[PDB]
Each structure stands twice: as C-alpha cells, then as structure tokens.
Amino acid sequence: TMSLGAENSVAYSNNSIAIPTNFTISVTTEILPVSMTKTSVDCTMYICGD
Amino acid sequence: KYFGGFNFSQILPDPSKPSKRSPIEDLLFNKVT
Ligand SMILES: *[C@@H]1O[C@H](CO)[C@@H](O)[C@H](O)[C@H]1NC(C)=O
Ligand SMILES: *[C@@H]1O[C@H](CO)[C@@H](O)[C@H](O)[C@H]1NC(C)=O
Ligand SMILES: *[C@@H]1O[C@H](CO)[C@@H](O)[C@H](O)[C@H]1NC(C)=O
C-alpha cells in the first residue's frame, strides 16, 4: 500500500505559537512546454506517391 | 477540539464510522452514484 507521506501531529493550544528564527533561499525548477514541432503534410505524395 | 468557539465537527472526519469521512462527505458520497 502506497504511503501518503510522513505523519506529524502539530500541537495546538490556545496560548502557544511557533515563530521561525532563521530562513533559507530555495531555488526550485519548473519546466513548461511552449511550442511543438510544426508539421506540414503533402496530400498527394502521402496518399499515392509516384 | 476547542478552537476558540468554532465547531468543525461537520467537516472533521468521524472516527466512529468505519469510513473516516466528514459528515458532509457522507452526504456527498451518498447522493452521487
Ligand atoms: C485552552 O483550551 C482548553 C480546552 O478548552 C482549556 O482547558 C484551557 O484552559 C484553555 N487555556 C486557555 C489559556 O484559555
Ligand atoms: C541560519 O542558518 C544558516 C545555515 O543555513 C546558519 O549558517 C546560520 O548560522 C543560521 N543563523 C541563525 C540565526 O541561527
Ligand atoms: C458541534 O455541532 C454539532 C451539531 O450542531 C453538535 O451536536 C455538537 O455538540 C457541536 N459541538 C460543540 C463543540 O459544540
């Protein structure tokens, strides 16, 4: 059975808060298609050539 | 489950039922077939 990730139970109370004390710069990558291969088909040479 | 006064019982999953789904999810799954 595939796992859905880790299991973390964050503590919730009416008086406690979590403040971050440091930070990090994350350079992620995202790939996105823009164009494709333009294809021109010849009708006669494909249906019956020569 | 005391979040200041907001009652999320209708959206939180119910562990008593065998299918751990919210009370709204039960109606959402019992009306679309
Ligand atoms: C936080 O909520 C719990 C549950 O109602 C309560 O027992 C406790 O006294 C509350 N604490 C504060 C700081 O209000
Ligand atoms: C913050 O993290 C960096 C490593 O990413 C560390 O060199 C630096 O000492 C940390 N600073 C603090 C505020 O703890
Ligand atoms: C949450 O709402 C349900 C339905 O109205 C109710 O039975 C339940 O007592 C409520 N719980 C709280 C924490 O008030």
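The numbers used for chain A are those of Swiss-Prot, and the residues that appear cover 696-745, in sequence.
Just so you know, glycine gets a Cβ as well, placed from its N, Cα and C.
According to Swiss-Prot, the natural variant A:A701 to V carries the annotation: In strain: Beta/B.1.351, Iota/B.1.526. DSSP assigns A:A701 (variant position) to coil in the three-state reduction, placing it in neither a helix nor a strand. A:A701 (variant position) counts 5 other C-beta atoms within 10 Å of its own C-beta, drawing on all protein chains shown.
Packing around A:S704 (variant position) is summarised by its Cβ count: 5 other Cβ atoms lie within 10 angstroms of its Cβ, all protein chains included. Per Swiss-Prot, natural variant A:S704 to L is noted as: In strain: Omicron/BA.2.12.1.
In this chain, no residue six or more apart from A:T716 (variant position) has a CB-CB distance below 8 Å. Under its natural variant annotations, Swiss-Prot gives A:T716 to I the following note: In strain: Alpha/B.1.1.7.
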